[PDB]
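J.: First the structure, then my questions, so here it is.
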Amino acid sequence: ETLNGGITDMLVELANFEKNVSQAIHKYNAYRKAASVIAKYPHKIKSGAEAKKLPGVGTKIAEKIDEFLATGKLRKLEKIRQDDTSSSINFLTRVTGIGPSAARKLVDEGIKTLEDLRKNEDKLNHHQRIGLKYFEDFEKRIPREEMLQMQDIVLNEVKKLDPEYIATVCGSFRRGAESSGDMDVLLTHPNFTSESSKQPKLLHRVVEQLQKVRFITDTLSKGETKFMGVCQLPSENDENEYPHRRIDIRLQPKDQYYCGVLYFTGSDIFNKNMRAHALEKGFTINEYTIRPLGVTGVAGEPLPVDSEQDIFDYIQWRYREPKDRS
DNA sequence: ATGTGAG
DNA sequence: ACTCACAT
Ligand SMILES: Cc1cn([C@H]2CC[C@@H](COP(=O)(O)OP(=O)(O)OP(=O)(O)O)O2)c(=O)[nH]c1=O
Ligand code: NA
Ligand code: NA
Ligand code: NA
Ligand code: NA
């Protein structure tokens, strides 16, 4: 969050390459944690060996910083930005279902764009094919006026099915965001607690129903606990049609509701801060259970929770309500 | 079982 | 950080 942006920019882009184009995940981590250290740094960096004093920045990662701070930018990130392969892997990556490995494989075979893909759906698995089919609007985001409209359609249909069901919309929404990427529903039913076995049925029935009233149109994956698929708000009579959205429905044990609604309402970075900044206090927060991390690596028997706050006050952390979670 | 993808 | 689902 400091006036060291440029430095951490090129650092982040340099990893988004080792991820997408190179083999390396460890190079991807090293470059990212380096971005992290420099971001929190109080001062403005004017040397390469000054950033090096930090843990995570080291010889080759600090040589490059000298370049950035000596001559404009970096040569490596120019050969990359001006490569056909790299740019195309990065493009393909943008369909859900495709990431690094498959893009590599596709670009190796001269497949590089939407038109390229549509003529080549044979190569894609089912997930990817729906990501394709709905590429345009999957990158579009969702207004609230329209977001609520779906909530009043999931809350209303899930209750008509069986009034014991509880649906709480999470992610961005709970954080108050004016715009969301994709719909996130945590589902809870009394019949299902942590001690009880499975009940895929409890999920699959609100799914199968949401399909019947034609609000869910596709499925990416559907299991015991989790459904990932595609929704779309009702075409208010012909043509002016709303775009297709992504939607998750997770089925949470009723007794571990609080832990679960914590895990959702992100961000994913807030979940990684809070989780890491717990393992110093020797705890292992889940989406299910907070629990002491004993002597060796043995994770002790859970921990009572009747509110998020309790998780918060377990790990000796200030409380931050859903809207300050990032 | 593992790798991959999404979360 | 830590899980879940898919496809070998
Ligand atoms: C990706 C990811 C997510 N989570 C949790 C935390 C949030 C929920 C849903 O997050 P989402 O990606 O939709 O974020 P959302 O807030 O909905 O952002 P958009 O509005 O979709 O952009 O998942 C996580 O723990 N680790 C992860 O790596
Ligand atoms: Na993708
Ligand atoms: Na979301
Ligand atoms: Na999601
Ligand atoms: Na943790």
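Quick note: numbers on chain A are straight from Swiss-Prot, i.e. 9-334, in order.
Recorded method for this deposit: X-ray crystallography, 2.7 Å.
The backbone N, Cα and C atoms fix where each Cβ goes, and this holds for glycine too.
Okay, so Swiss-Prot annotates it like this:
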type    : residues                               : note
BINDING : A:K60, A:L62, A:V65                    : Na(+) 1 binding site
BINDING : A:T101, A:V103, A:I106                 : K(+) 2 binding site
BINDING : A:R149, A:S180, A:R183, A:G189, A:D190 : 2'-deoxyribonucleoside 5'-triphosphate binding site
MUTAGEN : A:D190 to E or S                       : Loss of activity
BINDING : A:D190, A:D192, A:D256                 : Mg(2+) 2 binding site
MUTAGEN : A:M191 to T                            : 50% loss of activity
MUTAGEN : A:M191 to I                            : No loss of activity
MUTAGEN : A:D192 to E or S                       : Loss of activity
MUTAGEN : A:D246 to V                            : Misincorporates T nucleotide opposite G/C template
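A description of the local structural setting of each listed feature is requested, covering burial, neighbours and distances.
T.: A coil conformation is recorded for A:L62 (Na(+) 1 binding site) in the three-state DSSP classification, outside any helix or strand. Annotation for A:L62 (Na(+) 1 binding site): same-chain Cβ neighbours under 8 Å, separated by at least 6 residues, are A:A42, A:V45, A:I46, A:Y49.
Long-range Cβ contacts of A:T101 (K(+) 2 binding site) within its own chain (separation 6+, distance under 8 Å): A:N28, A:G107, A:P108, A:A111. Under DSSP, A:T101 (K(+) 2 binding site) is assigned to coil, being neither helix nor strand in the three-state scheme.
If you take the C-beta of A:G189 (2'-deoxyribonucleoside 5'-triphosphate binding site) and look for same-chain residues 6 or more apart in sequence within under 8 angstroms, you find A:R149, A:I150, A:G179, A:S180, A:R254.
Secondary structure at A:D190 (mutagenesis position), as computed by DSSP, is coil.
In sequence order, A:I150, A:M155, A:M158, A:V162, A:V177, A:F181, A:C239, A:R253, A:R254, A:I255, A:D256 constitute the residues six or more apart from A:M191 (mutagenesis position) in its chain with CB-CB distances below 8 Å.
With a 10 A radius on its CB, A:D192 (mutagenesis position) counts 21 other CB atoms from all the protein chains.
Annotation note: A:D246 (mutagenesis position) sits in a coil segment as assigned by DSSP. Taking a C-beta cut-off of under 8 angstroms and a sequence separation of 6 or more, A:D246 (mutagenesis position) has no same-chain neighbours.
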J.: If I take the alpha carbons of A:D192 (mutagenesis position) and A:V65 (Na(+) 1 binding site), what is the distance between them in whole Å?
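T.: A Cα-Cα distance of 37 Å.
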J.: Looking only at C-alpha atoms, tell me how far A:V65 (Na(+) 1 binding site) is from A:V103 (K(+) 2 binding site), rounded to the nearest Å.
T.: 33
J.: Please report the distance from the Cα of A:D190 (mutagenesis position) to the Cα of A:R183 (2'-deoxyribonucleoside 5'-triphosphate binding site), rounded to the nearest angstrom.
T.: 13
J.: When you measure from the Cβ of A:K60 (Na(+) 1 binding site), which residues in the chain that are at least 6 apart have a Cβ under 8 Å away?
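T.: Residues satisfying the criterion: A:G66, A:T67, A:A70.
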J.: Three-state secondary structure of A:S180 (2'-deoxyribonucleoside 5'-triphosphate binding site) from DSSP?
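T.: SS state of A:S180 (2'-deoxyribonucleoside 5'-triphosphate binding site) = helix.
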J.: Other than A:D190, A:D192, A:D256, which residues of the chain come within 8 Å of the Mg(2+) 2 site, judged by Cβ distance to the Cβ centroid of those residues?
T.: A:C178, A:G179, A:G189, A:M191, A:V193, A:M236, A:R254, A:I255
J.: I want the residues beyond A:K60, A:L62, A:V65 whose C-beta is within 8 angstroms of the mean position of the Na(+) 1 site's C-beta atoms, in chain order.
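T.: For the Na(+) 1 site, the extra neighbours are A:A42, A:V45, A:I46, A:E58, A:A59, A:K61, A:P63, A:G64, A:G66, A:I69, A:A70.
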